[PDB]
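*Asks:* Submitted below is the structure of interest, expressed as structure tokens.
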Amino acid sequence: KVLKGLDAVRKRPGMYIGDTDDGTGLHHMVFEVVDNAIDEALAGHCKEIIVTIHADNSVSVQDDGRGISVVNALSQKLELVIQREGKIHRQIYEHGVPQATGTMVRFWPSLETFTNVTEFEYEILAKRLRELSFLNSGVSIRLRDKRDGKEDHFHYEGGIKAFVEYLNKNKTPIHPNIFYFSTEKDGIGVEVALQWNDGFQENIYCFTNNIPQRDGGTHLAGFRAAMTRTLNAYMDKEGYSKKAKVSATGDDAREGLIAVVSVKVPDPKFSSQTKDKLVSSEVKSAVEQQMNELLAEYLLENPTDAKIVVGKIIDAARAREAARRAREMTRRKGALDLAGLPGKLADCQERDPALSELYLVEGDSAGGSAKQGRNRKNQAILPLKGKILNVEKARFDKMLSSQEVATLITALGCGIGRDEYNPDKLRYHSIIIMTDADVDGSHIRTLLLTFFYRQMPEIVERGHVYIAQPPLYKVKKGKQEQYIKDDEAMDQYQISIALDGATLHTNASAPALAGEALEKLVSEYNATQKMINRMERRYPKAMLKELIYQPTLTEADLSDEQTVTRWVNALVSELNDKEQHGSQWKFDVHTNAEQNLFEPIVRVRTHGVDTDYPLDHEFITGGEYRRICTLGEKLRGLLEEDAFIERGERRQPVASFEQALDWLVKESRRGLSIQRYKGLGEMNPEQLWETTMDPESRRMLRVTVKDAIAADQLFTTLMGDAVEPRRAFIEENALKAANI
DNA sequence: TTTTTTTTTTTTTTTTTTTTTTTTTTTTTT
DNA sequence: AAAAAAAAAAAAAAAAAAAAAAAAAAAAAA
């Protein structure tokens, strides 16, 4: 029982602990023990964790809590001495084989499993322990490197303030005070800290239950939104912006910012098993509210620092203003005066171009949805009418449509005629093509790009044209919510939910596989399945799927006639056993006298139609078979007889990776609910503001021309009158997609 | 100071138009 | 002869208007 699990862990140590070649497994074991010690300490029982690095390639972690397995299997020895109630009890585990106020565990890593990294780099351990000391306020950590004689004492009662001070010790902080708080509201404990510096670089560090988040997350978005809102409100109230004659925006307060954000959710939800991005919906609101209150309170309390921060922000805003191109003010449509603009236009209030935007939307319903949710000061909306003229196919004199005339009038380039064209009189220096997220939205985007590239080439060159990316799907699982752009992102999200909070055990008594390793296995499986589906015309799906689990057939096996017969006979017998349809599989071997190779053939009789699928020499080294062999080598022995999986409460014995994946997906899609938006008229205006109108949470794309000649050729082929180059291009791309 | 006709509800009855995309023909224009 | 331009077949994206039927307020003719 226990020995089976220990041997299972010992067979594939990289699956459980991580890649041992780079020494990451040893560091992972040390951090696991330190994490257990910190978990004991968080219950208010331990206060010192003396981590000693010995000279015999071993490390011991002391604990002072209440006190009294992957680590036992990989470790060749374990020294567990529990000092409880005035008693000392010693137990020694040797490869998980036992021989008979916390503990010191002096684990011995087995040199067989780990390769190329024996000794521990104490700088990495020191960095991680210092980070944990900052995160865990009032928790002493003692590093003791005995081999080199060095020692250290990481102990900071401030915590996040100490983290900010450590980050800013080498840099030049701009003001002495450090904003901080550790308020907790409805269980979402939030800790934030701030200190600007003269480096004009942004560095915001995010943590979630003492786990770093590389790619930000909901806490990062809430922090940024709260900071921008509070600083803008302070600027507007005190009137420093009017004296500066410039409006501060995002990426100016954030410029030259050092901050740390730490959260502790009871049930966190991440985008993947790497936990590099938090996607928990509830975390944003608490961070936003606490920042909105307390940062404003700090600004009121510290007017000396507020002046310096406002001065730096004004300097950044002045630099950004100076970087802009020369321009002039322009009349805007208003209640008193219309200035000869279209009725459908909903113009803004800011007369200055380069502080205004135009959203080109697909219709009147999307127009109303965007008009209800926007910023009236900056953003203007010009709703089109469905699909517009293809100016490439159409004549120049055919451009007398109300749709294109409305677009020409609002931009006021006067591009009609090719005589009054003047991009210097452009009314908006940010033209945004906010079409629907669906296929016809993409087509209308292409038509608008043709209009802008052909009729207004300098507007595209100067970078005024932008593309919005509104979401197509909204997915909800009770409290959780997300916005998804494409079906590929939908598939990735479905995989992430399937692997969310689930454990796979090779044996009945064995530990769970690592989340990263399981994600890599599932990614390999999905890639191979996609390749097999692409190969479905050439060969049957059943034979290709069965080739994964069979032994690999190398070129040396081809020369031996008996080996090929045994291999193909085993393959066909396995196919016949696992057959749920009327297909009848039979084997044959064809002998080439030229090359002395006995190639196999797998005859099939499906639906009464007999067919032969010879696996020639090309297929053995055809590239796809290499991928099949690699996945087979990965998946030979990841499922014993008593394998099972779990998703927390529920359990399921399994016998194949297909069964486990299907069960995981089926449990993923239990509470799921997808809302597909068939254009912006189906989104609420608040949803439009959150996703793709707010500059804080915007995701745009500048249209640029890398090559003029290649762009012209592509436009003429895809959008010209001649159909044959278009058909050839589409067929070539279809074949390219079908092939690797 | 007085008629008269015009706007607005909210349920009813009615219709109308503009583009994309590919073959194939028919005009018409040189 | 030759090129260019318009129309129509079928699925897609967009939208536009005319009147009844009461009350009650403007905003001009008289």
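All chain A residue numbers match Swiss-Prot; in order, they span 11-78, 121-152, 163-802.
The header says electron microscopy, 2.9 Å.
Quick reminder: no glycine exception, Cβ is built from N, Cα and C everywhere.
Swiss-Prot documents A:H38 to A as a published mutagenesis change and attaches the note 0.2% supercoiling activity, 7% DNA-dependent ATPase activity, binds ATP normally, complements the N4177 ts mutant. Marked as active site, proton acceptor (ATPase activity) by Swiss-Prot on the basis of a curator's inference: A:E42. For A:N46, the entry in Swiss-Prot reads ADP binding site. Quoted from Swiss-Prot, the note on mutagenesis experiment A:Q335 to A is: Wild-type ATP analog-binding and ATPase activity in N-terminal fragment GyrB43 (residues 2-393), in whole protein wild-type DNA supercoiling and ATP-independent DNA relaxation, 50% ATPase activity which is not stimulated by DNA, complements the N4177 ts mutant. What Swiss-Prot records for A:418-533 is domain 'Toprim'. Swiss-Prot documents A:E424 to A or Q as a published mutagenesis change and attaches the note Strongly reduced DNA supercoiling and relaxation activity. Reduces ATP hydrolysis in response to DNA binding, but has only minor effect on the basal rate of ATP hydrolysis. The Mg(2+) 1 binding site annotation in Swiss-Prot covers A:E424, A:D498, and the record cites sequence analysis as its basis. A natural variant is reported in Swiss-Prot for this position, A:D426 to N, and the note states: In nal-24, nal-102, nal-103, nal-107, nal-108, nal-111, nal-114, en-2 and en-5 mutants; resistant to nalidixic acid and to enoxacin. Annotation of the natural variant A:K447 to E in Swiss-Prot: In nal-31, nal-109, nal-115 and nal-120 mutants; resistant to nalidixic acid; the original residue is retained in the structure shown. Here the residue is the original one, but Swiss-Prot notes a mutagenesis experiment at this spot, A:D498 to A or N: Strongly reduced DNA supercoiling and relaxation activity. Reduces ATP hydrolysis in response to DNA binding, but has only minor effect on the basal rate of ATP hydrolysis. Looking at Swiss-Prot, the entry for mutagenesis of A:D500 to A says: Strongly reduced DNA supercoiling and relaxation activity. Reduces ATP hydrolysis in response to DNA binding, but has only minor effect on the basal rate of ATP hydrolysis.
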*Asks:* Looking at the recorded positions A:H38, A:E42, A:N46, A:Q335, A:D500, whose Cα is closest in space to that of A:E424 (mutagenesis position)?
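*Replies:* Comparing Cα positions, the candidate nearest A:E424 (mutagenesis position) turns out to be A:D500.
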*Asks:* What whole-number Å value do you get for the CA-CA distance of A:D500 (mutagenesis position) and A:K447 (variant position)?
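*Replies:* Here the two Cα atoms are 16 Å apart.
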*Asks:* Other than its own, how many Cβ atoms are within 10 Å of the Cβ belonging to A:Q335 (mutagenesis position)?
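*Replies:* Taking every protein chain into account, the count is 18.
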*Asks:* At a 10 A cut-off on CB-CB distances, which of the recorded positions A:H38, A:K447 has the highest count?
*Replies:* A:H38
*Asks:* Given the recorded positions A:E42, A:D426, A:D498, which one's Cα is the least distant from that of A:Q335 (mutagenesis position)?
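*Replies:* Minimum Cα distance from A:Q335 (mutagenesis position) across A:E42, A:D426, A:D498 lands on A:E42.
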*Asks:* Given the recorded positions A:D426, A:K447, A:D498, find the one whose Cα is closest in space to the Cα of the residue listed as 'active site, proton acceptor (ATPase activity)'.
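*Replies:* Going through A:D426, A:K447, A:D498 one by one, the Cα closest to that of the residue listed as 'active site, proton acceptor (ATPase activity)' is A:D498.
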*Asks:* Measuring Cα to Cα, how many angstrom lie between A:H38 (mutagenesis position) and A:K447 (variant position)?
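*Replies:* On Cα coordinates alone, these residues lie 59 Å apart.
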*Asks:* Just to verify a number: CA distance, A:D426 (variant position) to A:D498 (mutagenesis position), in angstrom, no decimals.
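*Replies:* Cα of A:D426 (variant position) to Cα of A:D498 (mutagenesis position) measures 13 Å after rounding.
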*Asks:* On the DSSP side of things, how many residues of the domain 'Toprim' (A:418-533) fall into helix, strand and coil, could you say?
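*Replies:* Counting residues per DSSP class in the domain 'Toprim' (A:418-533), I get 44 helix, 17 strand, 55 coil.
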*Asks:* When a 10 Å sphere is centred on the Cβ of the residue listed as 'active site, proton acceptor (ATPase activity)', how many other Cβ atoms does it contain?
*Replies:* 14
